[PDB]
Amino acid sequence: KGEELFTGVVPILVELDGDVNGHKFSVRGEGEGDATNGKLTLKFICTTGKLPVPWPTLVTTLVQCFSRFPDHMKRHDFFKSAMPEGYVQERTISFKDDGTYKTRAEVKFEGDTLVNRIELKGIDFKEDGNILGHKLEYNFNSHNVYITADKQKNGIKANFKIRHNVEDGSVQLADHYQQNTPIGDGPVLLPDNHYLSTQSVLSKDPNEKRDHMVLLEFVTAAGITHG
Ligand SMILES: [Mg+2]
Ligand SMILES: [Mg+2]
Ligand SMILES: [Mg+2]
Ligand SMILES: [Mg+2]
């Protein structure tokens, strides 16, 4: 159990219910994860019609348990150790000079499937800013996510800044503050100030008529040799 549950290719299910400035929407995703290789392959669909925000702004919200960990650090993998009961993942995403997403998700196994279920509330967005104005490019940069223990709630925190490319060559910053807490009541592995590195590629299914996002991710864990 724990890391043993990720030994092969694991089916994934993602469900997001969103409300941004009162615009409600839903997203459903399906695909597979291979933690041994740090590989994720997912396809997301907006089931309610058109997405009212850019797909990229939802990437980080839409399963860090799939990171590839080198064998010595595996005893610091909070995310797999909390499995299969899972963890709660909460974020405040503050878009620079624009609005804020508040997210609460539960990540856990439902049988053989790793499930990420999310509620997202977005507030204070500008009607013709980069988000509601859809001025973000359909691409994604690579980011490191620095993970620190928070042994008071028996979990981890992370702070990181996502850089979204804007169609005019500027970069829309999305400041992320993240908290994860186990759902189960037992002890879990806590990290020694490590980081997760992620790389993402966004594309489109040519046969798909619905508003959608195909996503391929690498994700790997690594210790901080120095700053
Ligand atoms: Mg719906
Ligand atoms: Mg988009
Ligand atoms: Mg890309
Ligand atoms: Mg939490």
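Note that chain A carries Swiss-Prot numbering, so the residues on display, from first to last, are 3-64, 68-232.
Method of determination (from the header): X-ray crystallography, 1.5 Å.
Each residue, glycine too, has its Cβ placed from N, Cα and C.
Here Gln69 (mutagenesis position) comes close to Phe84, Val150, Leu201, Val224: these same-chain residues lie at least six apart in sequence, with C-beta atoms under 8 angstroms from its C-beta. Mutagenesis annotation in Swiss-Prot: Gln69 to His, described as In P4; leads to no detectable fluorescence. In mut2.2; shifts fluorescence lifetime from 3.03 to 1.94 ns; when associated with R-30 and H-145. In mut3.3; shifts fluorescence lifetime from 3.03 to 1.88 ns; when associated with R-30; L-46 and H-145; the structure shown retains the original residue.
In the three-state DSSP scheme, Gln69 (mutagenesis position) falls into the helix class. Listed in Swiss-Prot as a mutagenesis experiment, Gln69 to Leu is described as follows: In RSGFP4; increases fluorescence and shifts the major exitation peak to 489-490 nm; when associated with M-64 and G-65.
For the recorded site, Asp103 (mutagenesis position), the DSSP three-state label reads coil. In Swiss-Prot, a published mutagenesis experiment is listed as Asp103 to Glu, annotated In mut1.27; shifts fluorescence lifetime from 3.03 to 2.85 ns; when associated with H-145.
Listed in sequence order, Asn23, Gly104, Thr105, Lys107 are the same-chain residues at least 6 apart in sequence whose CB falls under 8 Å from the CB of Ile128 (mutagenesis position). Record note (Swiss-Prot) on the mutagenesis of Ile128 to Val: In EBFP2.0; shifts the excitation and emission spectra to shorter wavelengths and increases quantum yields compared to BFP; when associated with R-30; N-39; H-66; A-72; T-105; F-145; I-150; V-155; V-171; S-198; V-206 and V-224.
According to DSSP, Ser147 (mutagenesis position) sits in a coil region rather than a helix or strand. In sequence order, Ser202, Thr203, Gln204, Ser205 are the residues near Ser147 (mutagenesis position), counting only same-chain partners six or more apart with C-beta under 8 A. Quoted from Swiss-Prot, the note attached to the mutagenesis of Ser147 to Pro states: Increases fluorescence at warmer temperatures such as 37 degrees Celsius.
A sphere of 10 angstroms centred on the C-beta of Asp155 (mutagenesis position) encloses 16 other C-beta atoms. Among the mutagenesis entries in Swiss-Prot is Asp155 to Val, noted as: In EBFP2.0; shifts the excitation and emission spectra to shorter wavelengths and increases quantum yields compared to BFP; when associated with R-30; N-39; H-66; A-72; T-105; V-128; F-145; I-150; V-171; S-198; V-206 and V-224.
Every protein chain considered, the tally of other Cβ atoms within 10 Å of the Cβ of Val176 (mutagenesis position) stands at 14. In the three-state DSSP assignment, the secondary structure recorded for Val176 (mutagenesis position) is strand. What Swiss-Prot notes for the published mutagenesis of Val176 to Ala is this: In mut2.1; shifts fluorescence lifetime from 3.03 to 2.50 ns; when associated with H-145 and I-198.
Its Cβ placed at the centre, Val193 (mutagenesis position) has 21 other Cβ atoms within 10 Å. For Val193 to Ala, Swiss-Prot lists a mutagenesis experiment annotated as follows: In mut1.5; shifts fluorescence lifetime from 3.03 to 2.72 ns; when associated with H-145.
For the mutagenesis experiment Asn198 to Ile, the note given by Swiss-Prot reads: In mut2.1; shifts fluorescence lifetime from 3.03 to 2.50 ns; when associated with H-145 and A-176. If you take the C-beta of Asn198 (mutagenesis position) and look for same-chain residues 6 or more apart in sequence within under 8 angstroms, you find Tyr151, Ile152, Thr153, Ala154, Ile229.
Residue density at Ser202 (mutagenesis position): 16 other Cβ atoms are found within 10 A of its Cβ, drawing on all protein chains shown. Quoted from Swiss-Prot, the note on mutagenesis experiment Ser202 to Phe is: In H9; increases fluorescence at 395 nm excitation; when associated with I-203.
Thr203 (mutagenesis position) carries a strand DSSP state (E or B). For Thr203 (mutagenesis position), other Cβ atoms within 10 Å of its Cβ number 22. For the published mutagenesis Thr203 to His, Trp or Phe, Swiss-Prot gives the following note: Results in significantly red-shifted excitation and emission maxima.
Here Swiss-Prot describes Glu222 to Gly as a published mutagenesis experiment; the accompanying note says: Suppresses the 399 nm excitation peak, leaving only the longer wavelength peak at 475 nm. A 10 Å cutoff on Cβ-Cβ distances gives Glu222 (mutagenesis position) a total of 21 other Cβ atoms nearby, all chains included.
Ranking the mutagenesis positions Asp103, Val176, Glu222 by Cα distance from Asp155 (mutagenesis position) puts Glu222 first.
With respect to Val176 (mutagenesis position), the closest of these mutagenesis positions in Cα terms is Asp103, chosen from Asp103, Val193, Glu222. Under a cutoff of 8 A between CB atoms, and with a sequence separation of 6+ in the same chain, the neighbours of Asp103 (mutagenesis position) are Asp129, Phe130, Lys131, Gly134, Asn135, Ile136, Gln177.
For the pair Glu222 (mutagenesis position) and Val193 (mutagenesis position), the Cα-Cα distance reads 26 Å.
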